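Asker: This is the structure I want to talk about, given as structure tokens.
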Amino acid sequence: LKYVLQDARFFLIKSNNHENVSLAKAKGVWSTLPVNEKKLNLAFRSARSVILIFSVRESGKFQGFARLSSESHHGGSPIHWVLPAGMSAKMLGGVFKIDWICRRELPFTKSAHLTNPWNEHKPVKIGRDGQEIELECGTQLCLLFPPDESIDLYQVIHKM
Ligand SMILES: O=C(Nc1cccnc1)c1cc(C(=O)c2c(F)cccc2Br)c[nH]1
């Protein structure tokens, strides 16, 4: 696991509902507005691993974290995302393929000691959608998650 996390960049992904996360866990894909797509695509080219750490708002927990497998691609079968009020699929950028590293949950109470230096040292659970997490802080956060024996780490390693 630590090899997968080496020198990774971590991003806090705040979904407004559980459905979108369930979709992401079932289909291994993710999407977002173009401006955020551009940052993720640029970060994928330049970083050894791009880890998304998911947290559904109000849930009090992280729902897991996944690693970008590639830049975003267009022209796929439409996914039934639950989008913010007033957003349509036409406003979305492409779709990202993601390999889940851990699908198990982590409550905020087990991360109360981890503070994000890149967000005024507030607890890592606190942050806006997209807030980047400092390397060591993000690494420790991922290591607090329960082990998930259902994930094939070699499938993700071969893509690095
Ligand atoms: O990707 C997201 N945010 C970010 C910001 C900045 C950089 N990287 C990433 C993000 C997507 C969401 C969504 O609910 C969402 C989704 F699940 C699927 C499709 C579109 C949408 Br909209 C929340 N947050």
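All chain A residue numbers match Swiss-Prot; in order, they span 348-507.
We read in the header that X-ray crystallography, 2.4 Å was used to get this structure.
Note that Cβ sites are derived from N, Cα and C of the backbone, with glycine treated the same way.
Swiss-Prot feature annotations, pasted as is:
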BINDING   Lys361, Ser362, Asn363, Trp377, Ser378, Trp428, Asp476  RNA binding site
DOMAIN    355-492  domain 'YTH'
MUTAGEN   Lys361 to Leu  Does not affect ability to influence alternative splice site selection
MUTAGEN   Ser362 to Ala  Does not affect ability to influence alternative splice site selection
MUTAGEN   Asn367 to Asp  Abolished binding to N6-methyladenosine (m6A)-containing RNAs
MUTAGEN   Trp377 to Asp  Abolishes RNA-binding and ability to influence alternative splice site selection
MUTAGEN   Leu380 to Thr  Reduced binding to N6-methyladenosine (m6A)-containing RNAs
MUTAGEN   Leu387 to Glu  Does not affect ability to influence alternative splice site selection
MUTAGEN   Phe409 to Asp  Abolishes RNA-binding and ability to influence alternative splice site selection
MUTAGEN   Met438 to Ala  Reduced binding to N6-methyladenosine (m6A)-containing RNAs
Asker: Taking Cα atoms as reference points, which of the binding-site residues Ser378, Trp428, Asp476 is nearest to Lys361 (mutagenesis position)?
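Answerer: Smallest Cα separation from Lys361 (mutagenesis position) among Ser378, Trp428, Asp476: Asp476.
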Asker: In the domain 'YTH' (355-492), how many residues does DSSP call helix, how many strand, and how many coil?
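Answerer: The domain 'YTH' (355-492) comes out at 43 helix, 39 strand, 56 coil.
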Asker: Just to be sure I understand the packing, how many Cβ atoms besides its own are within 10 Å of the Cβ of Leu387 (mutagenesis position)?
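Answerer: Result for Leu387 (mutagenesis position): 23 neighbouring Cβ atoms inside 10 Å.
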Asker: Compare the Cα of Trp428 (RNA binding site) against each of the mutagenesis positions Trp377, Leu380, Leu387, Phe409 and report the nearest.
Answerer: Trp377
Asker: Among the recorded positions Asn363, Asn367, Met438, whose Cα is within 10 A of the Cα of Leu380 (mutagenesis position)?
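Answerer: Taking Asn363, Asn367, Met438 one by one, the ones whose Cα falls within 10 Å of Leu380 (mutagenesis position) are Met438.
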Asker: Which residues does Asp476 (RNA binding site) neighbour through Cβ under 8 Å, counting only same-chain ones at least six apart?
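Answerer: In sequence order, the residues whose Cβ lies under 8 Å from that of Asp476 (RNA binding site) (at least 6 apart) are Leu359, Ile360, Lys361.
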Asker: Taking the residues the record says bind RNA (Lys361, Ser362, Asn363, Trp377, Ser378, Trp428, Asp476), how far apart in Å are the two Cα atoms that sit farthest from each other?
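Answerer: Farthest Cα pair among residues binding RNA: 17 Å.
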Asker: Measuring Cα to Cα, how many angstrom lie between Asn363 (RNA binding site) and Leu387 (mutagenesis position)?
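Answerer: Computed Cα spacing between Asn363 (RNA binding site) and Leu387 (mutagenesis position) is 19 Å.
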Asker: Could you check which of the recorded positions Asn367, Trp377, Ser378, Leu387 is the closest Cα neighbour of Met438 (mutagenesis position)?
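Answerer: For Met438 (mutagenesis position), the spatially nearest of the recorded positions is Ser378.
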Asker: Let's check the environment of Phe409 (mutagenesis position): how many other CB atoms sit within 10 Å of its CB?
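Answerer: Excluding its own Cβ, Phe409 (mutagenesis position) sees 26 Cβ atoms within 10 Å.
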Asker: Which one of these recorded positions, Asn363, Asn367, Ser378, has the sparsest Cβ neighbourhood, judged by other Cβ atoms within 10 angstroms?
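Answerer: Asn363, out of the recorded positions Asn363, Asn367, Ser378, has the fewest neighbouring Cβ atoms within 10 Å.
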